[PDB]
Every structure is written in C-alpha cells, then in structure tokens.
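A short write-up of the structure that comes next.
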Amino acid sequence: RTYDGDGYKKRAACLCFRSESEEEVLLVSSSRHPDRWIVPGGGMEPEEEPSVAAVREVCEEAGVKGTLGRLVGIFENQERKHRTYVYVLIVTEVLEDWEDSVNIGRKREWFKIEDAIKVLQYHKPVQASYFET
Ligand SMILES: O=P(O)(O)O[C@H]1[C@H](OP(=O)(O)O)[C@@H](OP(=O)(O)O)[C@H](OP(=O)(O)O)[C@@H](OP(=O)(O)O)[C@H]1OP(=O)(O)O
Ligand SMILES: [Cl-]
Ligand SMILES: [Cl-]
Ligand SMILES: [Mg+2]
Ligand SMILES: [Mg+2]
Ligand SMILES: [Mg+2]
C-alpha cells in the first residue's frame, strides 16, 4: 500500500466504457459482499504512475484492456481515508479468464450509466459521484 502525505491511501480506477459513446460502463462484484457492485480499481504501487495503476487494476479486477482516455478527477473517501485517480478507458479487449475471476470468482457486468449510478449509491456514493460530470 502507498499513501499521500496526509495518510490517505493512493488508488486508481477506470470508468470502463464499451465505446467512445460512453453510454455503458463495466462494474465488478465487491470482494467482501459479492451481491454488490463497485468500480474496478485499487492501490497504486511504489513509484507507479496513476494511469499505469488504473490500467493494471482494471486488467486484474475486470479482465479488460483498451484505450486509456482522460483523467476525470481525483476523489476522496473520508471514512476509509483513500484518494482515487479516476480515468476513462474505452474497452477494446475482453478476456475470458482474469486474475480475480480465477482467484475469488469476481463477476463483471455492463450497466447503462444511469443504472451504474443507481447500484453504486447505497454502499459506494463516492463511486456514483465519479459519473456526475
Ligand atoms: O474493507 P472492505 O469494506 O472489504 O473494503 C475493501 C477495502 O476498501 P476500504 O479501504 O474502502 O475499506 C480494500 O482496501 P484496504 O482497506 O484493504 O487497503 C479495497 O482494496 P483496494 O483499495 O486495493 O481496491 C477492497 O477492494 P477489492 O478487494 O475490491 O480490490 C475493498 O473491498 P470492496 O471490493 O468490497 O470495495
Ligand atoms: Cl458505450
Ligand atoms: Cl469509494
Ligand atoms: Mg480493488
Ligand atoms: Mg485490486
Ligand atoms: Mg487491491
């Protein structure tokens, strides 16, 4: 784990869209509660560029690759004390077996943006806020 100077854990995530239309996004199941959905992401490694961490974490958690787009923003979770760089990724490769499918049976599913916001709101309101702009 790595940390900013204020002790917030450093993370990176992508909004994994099907196409440049940015109408449908890939969510993955929570590791702690597999009936819940989250935005794929995780901790930056030492000296790891946030854009590199973002692409690595979505490969590990969601089993997708594609064309990295813009930084959306940097989002804090005050309760859990972490700070996440959130990028757009346009998915062009969908892998059948991936690290978290094999290791913990993690699931993935496409959502219309409005539906992603709905399923994130209760447990992950900061991740719902990723989609606001
Ligand atoms: O403690 P939990 O409710 O099970 O949540 C954990 C925890 O996130 P929080 O920091 O928000 O509590 C993990 O981070 P750590 O506490 O272990 O540093 C995080 O791991 P990442 O930051 O590496 O993503 C993990 O996510 P996951 O196992 O999906 O990678 C996530 O679990 P959820 O899947 O339920 O969000
Ligand atoms: Cl799309
Ligand atoms: Cl969060
Ligand atoms: Mg993670
Ligand atoms: Mg991870
Ligand atoms: Mg992790």
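Residue numbering in chain A adheres to Swiss-Prot, whereby the residues present occupy positions 10-142 in order.
We read in the header that X-ray crystallography, 1.6 Å was used to get this structure.
Every residue, even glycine, has its Cβ placed from backbone N, Cα and C.
As annotated by Swiss-Prot, domain 'Nudix hydrolase' applies to 17-142, with the evidence given as sequence analysis. What Swiss-Prot notes for the published mutagenesis of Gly50 to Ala or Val is this: Loss of diphosphoinositol polyphosphate phosphohydrolase activity. What Swiss-Prot lists as Mg(2+) 3 binding site is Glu66, and the listing cites experimental evidence. Annotation source Swiss-Prot lists Mg(2+) 2 binding site at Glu66. Residues or ranges marked as active site, proton acceptor in Swiss-Prot: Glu69. Quoted from Swiss-Prot for the published mutagenesis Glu70 to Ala: Loss of endopolyphosphatase activity. Listed in Swiss-Prot is the mutagenesis experiment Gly78 to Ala, annotated as follows: No effect on diphosphoinositol polyphosphate phosphohydrolase activity. Swiss-Prot lists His91 to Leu among its mutagenesis entries, and the accompanying note reads: Induces a strong decrease in Ap6A and [PP]-InsP4 hydrolysis, while it only weakly affects PP-InsP5 hydrolysis.
Projection of Swiss-Prot feature records onto the structure.
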residue : record                : DSSP class
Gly50   : mutagenesis position  : strand
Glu66   : Mg(2+) 3 binding site : helix
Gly78   : mutagenesis position  : strand
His91   : mutagenesis position  : strand
Alpha-carbon spacing, the residue listed as 'Mg(2+) 3 binding site' to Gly78 (mutagenesis position), which is rounded to whole Å: 15
Most Cβ neighbours inside 10 Å, all chains, among the recorded positions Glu66, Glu69: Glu66
Around the Cβ of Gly78 (mutagenesis position), the count of other Cβ atoms that are within 10 Å: 15
Close recorded positions near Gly50 (mutagenesis position), where close means Cα within 10 Å, chosen from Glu69, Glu70, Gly78, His91: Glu69, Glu70
Distance from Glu70 (mutagenesis position) back to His91 (mutagenesis position), taken between C-alpha atoms, in Å: 18
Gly78 (mutagenesis position) to the residue listed as 'active site, proton acceptor' - Cα separation in whole Å: 19
